[PDB]
Structure formats: C-alpha cells, structure tokens
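The structure appears right after this line, and notes come after that.
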Amino acid sequence: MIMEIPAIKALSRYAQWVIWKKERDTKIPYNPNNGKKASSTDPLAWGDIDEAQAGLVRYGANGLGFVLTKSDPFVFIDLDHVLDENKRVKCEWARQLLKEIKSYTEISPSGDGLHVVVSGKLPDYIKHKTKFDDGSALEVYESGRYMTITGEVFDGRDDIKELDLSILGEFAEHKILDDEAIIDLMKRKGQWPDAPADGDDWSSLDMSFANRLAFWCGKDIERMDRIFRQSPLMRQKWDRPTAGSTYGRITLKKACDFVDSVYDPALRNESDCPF
Ligand SMILES: Nc1ccn([C@H]2CC[C@@H](COP(=O)(O)OP(=O)(O)OP(=O)(O)O)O2)c(=O)n1
Ligand SMILES: [Ca+2]
Ligand SMILES: [Ca+2]
Ligand SMILES: [Ca+2]
C-alpha cells in the first residue's frame, strides 16, 4: 500500500524508521525491533521500513515514523488543524501555502491536519512554531525530531520535491531624528533608491546608495547607518560578520573614502546623478 508511494520509496532507503503510540496527547516513538522507547538522536534505536512494518504489528503501534537527522535533507512542514470534517483546507493561510509549496502532502493521523515533506533547507530566521488565532499552527523541523508517516496522500501530491523554502518567511513568525529631513531631501532630489528587483546585483545597489548617503549625510557614519536601515536596500547581510567588521560597516566606510563632496546645509548641487 504505502511502500509504492514515491515519497515512501525515498524514505525507505534509510534505516531511520520508528513506530509510535499515542500516550495521552503526545506521540512517543518506539524502537520497532525491541519495542522500547526510542530516542531521536540514537540511530541504533531505529530500523529500516521492514522492521518498522513488522514491529508495527507486533507491539500494536498507532503508525510508522521517520526520524529527521542532520545528514538527510527532508524538511517536515506540519500544518495543524487546517482541514474541516470533509478533509478540505479550511484555513486561508494553508490554502496559500499549498499553492506556494507543492511537494509530498499527506493527511496527519488525527485527520484534520496536513504534513508537507520537502527536500531543502529552512530559513534560519523563522520560528519552529507559529500559532494562529484560528487554532491552526505552522511548524517546521529539519532534524532532532521524528515525523509520523501515514501515506494518506493529499491532492495527489505523492512525490518529495527539492524546493526553495524562502516563501515560508511570509507565513511563519520571525525572530531576532534629523534623518527624516535628510531622507525627504533625498527623495526630493531623486536620490532615494527603489526596492531591488530580480536579477539585480543587490551588493552593487548598496554601494551606489551608500556613496550618495556619504554625500547627503556628511560622512556621519552613524547617520548613514540609521538611514540605510530605513531604506528598501536593507537586509540581513548588512549586519553579517565579515573580516572583523560587518558587510554594512565595510560598505559605509568605503563610501566615506570614495566621495569628496559633502552636503553642509548650504547648496546641494554637488554630486551624484538621480536614480
Ligand atoms: N520528541 C518528539 C516526538 C514527537 N514530536 C513529533 C511527532 C509528530 C510531530 C507532529 O506533531 P503533532 O501535530 O502533534 O503530530 P502529528 O503526526 O502531526 O498528528 P496530528 O497533527 O494529526 O495531531 O511532532 C516531536 O515534536 N518531537
Ligand atoms: Ca500535525
Ligand atoms: Ca504539531
Ligand atoms: Ca535534515
């Protein structure tokens, strides 16, 4: 039955299978060989799919499980309480997520949730759990955990695909004065940049804007930094460590060395063509 699904065929290549039983409102994984409680970090507590299938009958478990490790690339996307009694997606965020992420999708054991399995890499800035007022929730896991495997294929999505998971950052929660006069003057003179499009060298747009910022802000490297973070060119790379500094501070220091003219509340017909 399930072992013919292409996603189950892919997971069957690994000896990372367990079985699970519903102890109250949690799901405890078990070693399918000896029947003792299994650990998600000890590989010898697992077995292949055939030992999990056999151990499922012997000890009478609720279903199969697959342990996610730091060495296999499977991403477990858990959508809690997104289906109605007819197994139709009732949450609007889940309908949009399933449109943006098309991979193996199965109905979770309780019958009202969904599991999405993707071969990729999670964004490092999203939380592992995001609760919604709907009562639904979005959970993402890459390792140190096991996921229940039902095989109840949803919408014919029976194959694990390799996808980029940046779109998850728009569905899940994330984690960790006189500038306005300068900003208005820059927009006035056409010195304020647009948001970067697709195919553009974002790093090249940073230096051009930083060069302009070095002129209008008077090489006040702290003011140039405050204004850049309020610009459409801001991103995580700005604060990323690079050779003892940050990519942002190295860029702002380069801009100060590159420009000669300086706006000094007097006249502003000195440097740099408008965007
Ligand atoms: N140490 C463990 C063991 C259990 N879980 C895993 C097991 C399944 C997974 C998903 O959580 P649930 O939604 O509660 O289980 P489910 O398989 O998705 O079942 P359902 O969503 O239908 O209730 O979490 C975990 O977080 N880490
Ligand atoms: Ca779930
Ligand atoms: Ca859950
Ligand atoms: Ca992994």
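Residues 1-176, 191-289, in that order, are what chain A shows, numbered as in Swiss-Prot.
Header entry for method reads X-ray crystallography, 2.2 Å.
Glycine too: its Cβ is placed from the backbone N, Cα and C atoms.
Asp78 to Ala appears in Swiss-Prot as a published mutagenesis result, with the remark: Complete loss of DNA synthesis activity. The Cβ neighbour count for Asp78 (mutagenesis position), using a 10 Å radius over every protein chain in view, is 20.
Marked as active site, for polymerase activity by Swiss-Prot: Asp78 (among others).
Annotation comment: Swiss-Prot describes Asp78, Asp80, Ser108, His115 as Mg(2+) binding site. Listed in sequence order, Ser108, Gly113, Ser136, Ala137, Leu138, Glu139 are the same-chain residues at least 6 apart in sequence whose CB falls under 8 Å from the CB of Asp80 (mutagenesis position).
Under its mutagenesis annotations, Swiss-Prot gives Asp80 to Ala the following note: Complete loss of DNA synthesis activity.
Among the features that Swiss-Prot reports, active site, for polymerase activity is placed at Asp80 (among others), with the record citing experimental evidence. Mapped onto three states, the DSSP output places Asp80 (mutagenesis position) in strand.
According to DSSP, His115 (mutagenesis position) sits within a strand segment. For the mutagenesis experiment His115 to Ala, the note given by Swiss-Prot reads: Complete loss of DNA synthesis activity.
Classification of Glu139 (mutagenesis position) by DSSP places it within a strand. Here Swiss-Prot describes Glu139 to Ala as a published mutagenesis experiment; the accompanying note says: Marked decrease in the polymerase activity and complete loss of primase activity.
Taken from Swiss-Prot, the feature active site, for polymerase and primase activities applies to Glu139, supported by experimental evidence.
When other Cβ atoms within 10 Å of the Cβ of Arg249 (mutagenesis position) are tallied across all protein chains shown, the result is 13. Swiss-Prot gives this note for the published mutagenesis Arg249 to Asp: Much weaker primase activity. No effect on extension activity.
Annotation for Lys251 (mutagenesis position): spatial neighbours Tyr261, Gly262, criterion Cβ-Cβ under 8 Å with sequence separation of six or more. Quoted from Swiss-Prot for the published mutagenesis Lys251 to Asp: Much weaker primase activity. No effect on extension activity.
Annotation note: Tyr261 (mutagenesis position) sits in a helical segment as assigned by DSSP. Quoting Swiss-Prot on the mutagenesis of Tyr261 to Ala: Complete loss of primase activity. No effect on DNA polymerase activity.
Here the residue is the original one, while Swiss-Prot reports the published mutagenesis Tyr261 to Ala with the comment Much weaker primase activity. No effect on extension activity.
Only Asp78, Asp80, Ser108, of the recorded positions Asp78, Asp80, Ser108, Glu139, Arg249, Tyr261, place a Cβ under 6 Å from an atom of ligand 1. Across the unmodelled segment of 14 residues, the C-alpha atoms of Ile176 and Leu191 are separated by 24 Å. In this view, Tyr261 (mutagenesis position) is surrounded by 18 other Cβ atoms within 10 Å of its Cβ, with every protein chain counted.
Taking a C-beta cut-off of under 8 angstroms and a sequence separation of 6 or more, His115 (mutagenesis position) has the following same-chain neighbours: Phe76, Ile77, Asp78, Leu79, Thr105, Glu106, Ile107, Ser108, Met147, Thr148, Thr150.
Proximity of the recorded positions (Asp78, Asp80, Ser108, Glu139, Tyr261) to ligand 2: a Cβ under 6 Å from the molecule is found for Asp78, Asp80, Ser108.
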